[PDB]
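Let me begin by presenting the structure, written as structure tokens, before commenting on it.
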Amino acid sequence: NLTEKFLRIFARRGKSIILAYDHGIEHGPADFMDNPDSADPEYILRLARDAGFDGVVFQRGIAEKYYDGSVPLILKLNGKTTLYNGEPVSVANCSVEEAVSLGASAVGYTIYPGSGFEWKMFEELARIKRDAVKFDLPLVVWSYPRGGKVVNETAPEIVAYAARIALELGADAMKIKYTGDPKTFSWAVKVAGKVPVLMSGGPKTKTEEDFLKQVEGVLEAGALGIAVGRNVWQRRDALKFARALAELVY
Amino acid sequence: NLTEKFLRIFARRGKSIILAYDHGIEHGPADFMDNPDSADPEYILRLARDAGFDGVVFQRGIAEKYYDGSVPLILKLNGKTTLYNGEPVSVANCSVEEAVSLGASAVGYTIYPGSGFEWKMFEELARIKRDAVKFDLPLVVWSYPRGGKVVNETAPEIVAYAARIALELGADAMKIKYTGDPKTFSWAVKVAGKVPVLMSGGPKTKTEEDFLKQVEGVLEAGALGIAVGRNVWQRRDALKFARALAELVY
Amino acid sequence: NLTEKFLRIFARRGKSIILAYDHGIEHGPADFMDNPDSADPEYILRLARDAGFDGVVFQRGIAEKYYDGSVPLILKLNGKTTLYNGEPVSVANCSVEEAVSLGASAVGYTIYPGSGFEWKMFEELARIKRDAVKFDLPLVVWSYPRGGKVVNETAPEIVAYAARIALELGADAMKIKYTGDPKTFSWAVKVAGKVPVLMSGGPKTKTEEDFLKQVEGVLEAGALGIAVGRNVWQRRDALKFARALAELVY
Amino acid sequence: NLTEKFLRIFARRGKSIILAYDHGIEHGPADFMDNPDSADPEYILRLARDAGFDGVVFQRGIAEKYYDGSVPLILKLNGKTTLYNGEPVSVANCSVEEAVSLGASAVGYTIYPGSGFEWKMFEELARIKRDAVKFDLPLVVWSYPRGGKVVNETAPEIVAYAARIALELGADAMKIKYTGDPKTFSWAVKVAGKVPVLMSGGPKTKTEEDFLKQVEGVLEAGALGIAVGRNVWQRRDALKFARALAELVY
Amino acid sequence: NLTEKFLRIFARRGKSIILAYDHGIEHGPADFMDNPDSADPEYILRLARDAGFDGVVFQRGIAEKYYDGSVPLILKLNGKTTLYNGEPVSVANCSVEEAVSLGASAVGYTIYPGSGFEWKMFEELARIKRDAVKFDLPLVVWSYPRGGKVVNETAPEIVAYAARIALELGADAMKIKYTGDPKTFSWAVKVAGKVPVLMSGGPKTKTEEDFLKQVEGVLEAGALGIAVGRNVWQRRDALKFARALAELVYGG
């Protein structure tokens, strides 16, 4: 049971905070200008350790050059850039076997349901899922419907669809976008069934209070917790705010 | 002879009712709003068992997290979403070998004859068929002509073509759409030859009677039975109606 | 020498008649309405036997469910539908190794020279040819230029091109379209060199005498014989006409 | 050193004449109407032997059915037709290992630099090159820029680019188009470095003297020799003209 | 640690000059007309050696026919032409295992982030990276955003993105385009973290002084050095200018 392994490692207190840091490929270093220390992966690991968070998410290159075993690692296997303009697609730049050798306790993979290339990711996810079982590493699916008929990505029915697809394809945990309110988000949590749901943190909010409120409703909806990047490390008071998030979530 | 194994497991009474539940990925959870318990796979298994049905159809993730051995399982290997807009294509997210380990007694695969991508599914079906023989698991093909010159999916000649394609490609059993009357549907059944035909239930009918009459025409046409989803679990009297279906079919 | 093996099995009398029956996938069951027994593969095998023909052509599913060893089998490895609208392509749904296990004495494969996807079929034919040598099964190529600059598939220069391409790619025997007269067809036969040529029967002719004249022309051009489907089994006097064909060819 | 092996087998006199005969697939049998014996590969082989040429180029099907060991063989691994309309692409229909078993002393492969599919042929050439080294067979690259920005295939800069690409990708010898004069062609020869250059013969010239003047210029430019097809076997005085070519080149 | 192996071989003096010569496939021989000896890979090897440069970059065919062990080799595994017109893509024509047998001390691979085919190169890079680790050969990534939304390849934000992508995908060293000034380029160097950055030399500058100034700024920005092709071997005084570059990079 890989969900149970995931919960044991990443949610020992019953809830989870994962510090996400795949943004260097997905968005590029413009994300790091607000708080320049955020460009240094060593600063990120220190933030995770000092705030008492459960994990970090790195791409293979960051894991290879910087990962030191100090916080449980989810190795994000695929990645794309915002420079890309086609139908959404993100392919693996790392195998599960290599993730294991880099010290990962879980692997991550993004799918874009609805994309003209949805099939390419489902096909590749099949191989990754099989390897995840073989190496006994939980699979965490970033389920982000995009392209095709998707217009609003945070619409209640799209997020619920995202959650269900991750369950159906074999996710042991999932990361999905927040709908903006606990009632509609709890439907997504419900259709995910036994698979725990992490809220994606999203763009830095106008105030810290706005994000604490989002996180409050995420927990009320029954989610396991949050996978947060920008709303922590884009802030110059990153550590202070991270510890307030820890207080709220645990 | 894998047709005979299929009949022994899924049609021990001489006719078959399979409760289909791949809808989480195919349509998403909007299908589950009419009868919210339908979002829970545990509820689906209870329902199948209590109505005395012959099997359930799950995607790999639902099988892994929920399947308990209580009703014979057809593991549906491929899936796509309705969010997708390209030429119809659905790729495997699971192998036959993995289906075996999840407790499947048969595997399912959808083809869309006529699609700009028909070749991609025929290519993949070739590998799945070979594996099905190797692992001695019957292959059930969902034969759904779509894309290309397909303008009307329930037209007599399209359904008959669907049925014949499934036979020609190596299906041990098949699932196809109803034409709306027993005379035309019996042509589809005839061209399928030794391979048994299950009617796809389709959208929830206006009345329960309408669906019973379809079912009385399907059986008259010489089909093995039905693979039904929505017309059972979308109804709040799901168990009562399921038992009426069992009475009629068995 | 696989051509010699082909001739020994399928042309023991010096000429050949092969009863083709891959139409169920290629054209669908509308082909079977004229003579409804033609939908039954058992009837096809009895017809081939009773007329004293040399072989039958089945797709894998028909071979698996119906082939009984009573007439030598050519297993047609690839297939496409008429529902398909793209640039012509037909991919393998079966391997040579599986054809061997189903009792085939030869394998068949269609190429569409000129298609936007000509390369996909040449690539796959390379693998099939290599396996045909390895399993010592003659490879029979259906050479049907289509797409690209091809307009009339029966023009003398197109049929001769078809024949030459089959020879160059390694066919041990080939099936090509008739040009409509023995002089032009004999050029196609000549450029095929040591590889024997079977005439594709084509659509059911207006009279029996018309088809018989085509066959005579084919034999005068130096072809090995005919691979005929519709002009035999679409007729309600199928067996009687088949025996007249046998009289003419042998 | 596979270039040295190439020169030992195909250029024992210090210069080389190769009789090319892949035209059956590339152009089809219309090429053979001028001199109908040219359609017979046995005639081609006799012509090569009687004129004292160094080798022949055959596709796999011709080699398998006709090659008798009498003249060194270059097995042309890839081929396309003129019926094809897409961006130029030619895929392998044969492996190096099979070429070895057919009696080849070298393998040939066409690339079309500039094509929208240039990548598909570079990817495949990588595998063929690796195999050629493993089986110790020289790789002869037909370097024919086509598609993309290429509009004048015989332009000095295009032919020089063709030559250099073949060197960079690992060719042990190469075949390229003539620029029409020795000065510009000698630049292509120079950028090819240690890799010997064979001139592609091209369409049959108006006079035998026109062709001899191009051959003179190719020799003046420092090329190894010619790979000639049509300008020999499309002529009814093929043998006589072939012996005049031998006189000039050797 | 393959970055450390790269630095030991290609940067023993603390900075690096690599003489790049994959241009025969990428641009074709028009690049060689200015200084015709440049078409001869032997002249190139003599040039790197006589100027005391750290390495050369060759495609497989040049390495097989000409490489003589005299200067460390980076085997550039993929290549495309300028004749090509589609969305930018460059596929491997050589494996890491073959590079090892040809005498390479490192392997090079170009990615074009933003291309409609970016996924094809990331997919292939994954296999090459896995083989580089297996054969213990440093992977040098040419990170050149092109296609998609990219309209200015030397814009500060594009170059910084290029640098970060190379780090994220597993590069042990990288080659990226210069932004034209040391302040913006130093942001690219910073986001590259522990992975060293080599400046791509670019088109031959109008004066030798212009190129030196670009190199000065690259060094000031904290880069490891330069991978230069045209700005050396396209010049008739190639050796003299190469030695001035050596003075500036290893010395200045």
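The residue numbers of chain E are those assigned by Swiss-Prot, with the residues present covering 3-254 sequentially.
Cβ from N, Cα, C; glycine included.
Taken from Swiss-Prot, the feature active site, proton donor covers E:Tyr146. In the three-state DSSP assignment, the secondary structure recorded for E:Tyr146 (mutagenesis position) is coil.
Here Swiss-Prot flags E:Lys177 as active site, schiff-base intermediate with dihydroxyacetone-P. The DSSP secondary structure for E:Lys177 (active site, schiff-base intermediate with dihydroxyacetone-P) is strand. In sequence order, E:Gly110, E:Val142, E:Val143, E:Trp144, E:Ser145, E:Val199, E:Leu200, E:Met201, E:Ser202, E:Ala229 constitute the residues six or more apart from E:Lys177 (active site, schiff-base intermediate with dihydroxyacetone-P) in its chain with CB-CB distances below 8 Å.
Here E:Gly231 (substrate binding site) comes close to E:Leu21, E:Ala22, E:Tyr23, E:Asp24, E:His25, E:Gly203: these same-chain residues lie at least six apart in sequence, with C-beta atoms under 8 angstroms from its C-beta. According to DSSP, E:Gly231 (substrate binding site) sits in a coil region rather than a helix or strand. Swiss-Prot lists E:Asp24, E:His25, E:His29, E:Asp33, E:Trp144, E:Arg148, E:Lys177, E:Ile178, E:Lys179, E:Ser202, E:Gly203, E:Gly204, E:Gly231, E:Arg232 with the feature substrate binding site.
In the structure as shown, the Cβ atom of E:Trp144 (mutagenesis position) sits within 10 Å of 25 other Cβ atoms. In Swiss-Prot, a mutagenesis experiment is listed as E:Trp144 to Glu, annotated with the note Loss of FBP aldolase activity; when associated with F-146.
With a cut-off of 8 Å between CB atoms and residues at least 6 apart in sequence, the same chain places E:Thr112, E:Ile113, E:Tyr114, E:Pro115, E:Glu155, E:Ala164, E:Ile178, E:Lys179 near E:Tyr146 (mutagenesis position), listed in sequence order. Swiss-Prot gives this note for the published mutagenesis E:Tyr146 to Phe: The catalytic activity is at least 3-fold lower than for the wild-type. Loss of FBP aldolase activity; when associated with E-144.
If you draw a 10 Å sphere around the CB of E:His29 (substrate binding site), it holds 16 other CB atoms from the protein chains shown. Pairwise Cα distances among E:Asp24, E:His25, E:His29, E:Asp33, E:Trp144, E:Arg148, E:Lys177, E:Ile178, E:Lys179, E:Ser202, E:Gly203, E:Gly204, E:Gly231, E:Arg232, which the record gives as the binders of substrate, peak at 21 Å. Counted within 10 Å of its Cβ, the other Cβ atoms near E:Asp24 (substrate binding site) come to 22, all protein chains included. E:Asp24 (substrate binding site) falls outside any helix or strand according to DSSP and counts as coil. There are 27 other CB atoms within 10 A of the CB of E:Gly203 (substrate binding site), with all protein chains counted.
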